[PDB]
Structure formats: C-alpha cells, structure tokens
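First comes the structure, then the notes that go with it.
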Amino acid sequence: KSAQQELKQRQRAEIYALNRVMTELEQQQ
Amino acid sequence: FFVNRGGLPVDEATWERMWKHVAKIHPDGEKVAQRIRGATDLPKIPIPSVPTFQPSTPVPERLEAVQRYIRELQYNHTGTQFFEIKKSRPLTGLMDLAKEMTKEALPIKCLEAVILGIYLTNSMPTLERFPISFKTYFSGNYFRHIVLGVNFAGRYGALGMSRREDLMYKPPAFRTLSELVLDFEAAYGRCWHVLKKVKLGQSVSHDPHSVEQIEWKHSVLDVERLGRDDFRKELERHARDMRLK
C-alpha cells in the first residue's frame, strides 16, 4: 500500500522526465 | 504507441517494453534510459489540481480552465498509452477511468482528453458535448484524431489534446458546426494533411453514472465524395439532429 504509493511516485517522475526528452526529440525530428 | 493494460503502477513487462521502445526510437535511447531509470535527482511533478468553478463563473471561462488542466497533463510522447480506453464501454466506466486519470496525473493523447473533457464538463448542463473524429491523409499514410466538440449558447467550440495548437482547443464562438469543422480542415490543410472523413457523435449525457454508450459515429461524412456544399449541408443536418435531442 504505502510501498505502492512510492512505486507510483517513482514511475510518474520517470515518466515525465522521459516525456520531456521525447517531446524535445519529436519537436526536433 | 503501445497501450498499458493492467493499470497503474505500470507492470514490469509494460515498463520494460516502454523503455525498449524508447531505446530504439530515440538516438541515445539507451543513454536516455540509463540517465532516467533509477535516477534520484528527477523533478517532482506536482499533481495538477482539478479545476472547480463558482456558480457565477461563465461557461466559456470554465472551458478555458478545463482546457488548461488538460494541457497541464502534457501530451504523451513516450510511445506508451497509460490508460486503455474501450470506446464501447458504458459512460460510467469511462467516467471512472477519467477520475482515475485526474488522480494519477499522467500524460495523455486525443481520446483520453475527450473522455476527460466529458468528465470535467458534466457539471455544465447548459453545455452540450459531442465527439468529433478526423481521418486525414499525408505522404501515403492515414491518420486519426479526435476532439470533443462543444456547444454553448448556440455557438460551437472544442476541447482536446493534440500535437498542434490549432487542432485542439476552439473557444465556443463559431456560429455553426460547419464553421468549426471547416476551421479544423483549414488547420489540417495548413499542415499539408488532406481531410478524408469526419465522424460526429451525438450529445453525451451529463449523468456520470449513466449506463448508456457514447454514440461516436452518428454521422460519418466522406469529405471528398460529398463536396463543399453537401459537406456543409450534412454538418448542419448533424447539428439539427443534436439540438433536437
């Protein structure tokens, strides 16, 4: 339960870092 | 564009598949994964607050706020769709899905934005909502897009999410449905896409517990086989069909 919240938080932070990277890539090429 | 089935947190298989997709698509892809995966210095993303409105706030202002929230979620460029949307589900299931979207706050695309817009405008009974789908063509490939057409005080606008600014939000100022659809077609032509099909749905119930289905394809218009005047005539016929319940 409390560990799943930390899991979701880590996953969301990584998802948004990845989304920034891929957004820059796509806006370029 | 993979689809995450199994809910959030993303399962091990879907997570690994997303990262493999990133490694192959992105140059520096595995360097991207090495930098991001397990990193402890990543930015904390605040969970965007779902907008709530005073009864004195005019509906177009509320629409601006709703579109701002949808934009805040960010467009999903990761190549993995995080919410599976079965379009034939009853409304209440899609609304539970939209609530979970608001609570978990991940990037989204066209259809997720449509469902979110319905969920966030159910409190505006003077506002009619109906999906609008576009099928276009460019460089030998066919493309599909969807927005939530909107009707307030006899004027048409749209909510949605898109790669381009001119392919989502439209303030409810278009006097006829045909003018709204033609604005979308003009934006498409501006980005060198040929508009092939427009699929307009019926009005969506404001009851979030309704078991009815969204009627996505009440009018399917083949733009090229119709021509200009018949296209406008059919769009106005759909507008009439909607305003007559």
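In chain A, numbers come from Swiss-Prot; the residues present are 25-53, in order.
Using the three backbone atoms N, Cα and C, a Cβ is placed for every residue, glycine included.
What Swiss-Prot annotates here:
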type	residues	note
MUTAGEN	A:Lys32 to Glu	Decreased VASH1 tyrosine carboxypeptidase activity on alpha-tubulin
MUTAGEN	A:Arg34 to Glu	No effect on VASH1 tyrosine carboxypeptidase activity on alpha-tubulin
MUTAGEN	A:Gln35 to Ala	Decreased VASH1 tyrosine carboxypeptidase activity on alpha-tubulin
MUTAGEN	A:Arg36 to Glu	Decreased VASH1 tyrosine carboxypeptidase activity on alpha-tubulin
MUTAGEN	A:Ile39 to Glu	No effect on VASH1 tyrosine carboxypeptidase activity on alpha-tubulin
MUTAGEN	A:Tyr40 to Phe	No effect on VASH1 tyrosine carboxypeptidase activity on alpha-tubulin
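A:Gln35 (mutagenesis position) has a Cβ environment of 17 other Cβ atoms inside 10 Å. In this structure, the mutagenesis positions A:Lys32, A:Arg36 were compared by how many other Cβ atoms lie within 10 Å of their Cβ, and the smallest count belongs to A:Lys32. In the structure as shown, the Cβ atom of A:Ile39 (mutagenesis position) sits within 10 Å of 25 other Cβ atoms. Taking the Cα atom of each, A:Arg34 (mutagenesis position) and A:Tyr40 (mutagenesis position) are about 10 angstrom apart. Over all protein chains present, the Cβ of A:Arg34 (mutagenesis position) has 16 other Cβ atoms lying within 10 Å. Its own atom aside, the Cβ of A:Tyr40 (mutagenesis position) has 20 Cβ atoms within 10 angstroms in the protein chains shown. Cα separation, A:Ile39 (mutagenesis position) to A:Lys32 (mutagenesis position), rounded: 10 Å.
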